[PDB]
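Right, one structure below, let's go through it.
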Amino acid sequence: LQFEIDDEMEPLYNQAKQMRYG
Amino acid sequence: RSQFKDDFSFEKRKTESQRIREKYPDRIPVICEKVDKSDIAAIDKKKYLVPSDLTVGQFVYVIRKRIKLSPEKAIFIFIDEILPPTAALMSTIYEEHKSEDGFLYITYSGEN
């Protein structure tokens, strides 16, 4: 039911992986 | 109650989550909906495939960028009506909180 990889989201994920907090 | 659960029966949901998990073992299938009586913004996408190595905080960041929330405003994310620790891994959260159909149901609010 329309569950696929979003190319509009992957850059955000790779951005977040570097963005550590506390 | 979730709208996604009202739209699709258990059979369809379980089939979808099993298929997803078998196709992308590194990704986590997330349903993310807005609190019914909340105030802040709601978007179009509720179906997410978020990396298992991501932390909760990083995911919160991701959805803030997705909805373009203003940097002064709060956003509170609930899982099973509780607030998960920001430093927790998504894989841990999933193993602990995944629904019977194999999806992870996430709610969010502007006020809480």
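Residue numbering for chain A follows Swiss-Prot, covering 386-407 in order.
From the backbone N, Cα and C atoms, a Cβ is placed for every residue, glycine too.
Quoted from Swiss-Prot, the note on mutagenesis experiment A:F388 to A is: Results in a 4-fold decrease in the affinity with atg8. Taking all protein chains in view, 16 other C-beta atoms sit within 10 angstroms of the C-beta of A:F388 (mutagenesis position). A coil conformation is recorded for A:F388 (mutagenesis position) in the three-state DSSP classification, outside any helix or strand.
According to Swiss-Prot, the experimentally introduced change A:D391 to A is described as follows: Moderately reduces the interaction with ATG8.
Other Cβ atoms within 10 Å of the Cβ of A:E395 (mutagenesis position), summed over all protein chains shown, number 12. Per Swiss-Prot, mutagenesis A:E395 to A is noted as: Moderately reduces the interaction with ATG8.
DSSP assigns A:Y398 (mutagenesis position) to a helix. For A:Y398 (mutagenesis position), no same-chain residue that is 6 or more apart in sequence has a Cβ closer than 8 Å to its Cβ. For the mutagenesis result A:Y398 to A, the note given in Swiss-Prot is Results in a 1000-fold decrease in the affinity with atg8.
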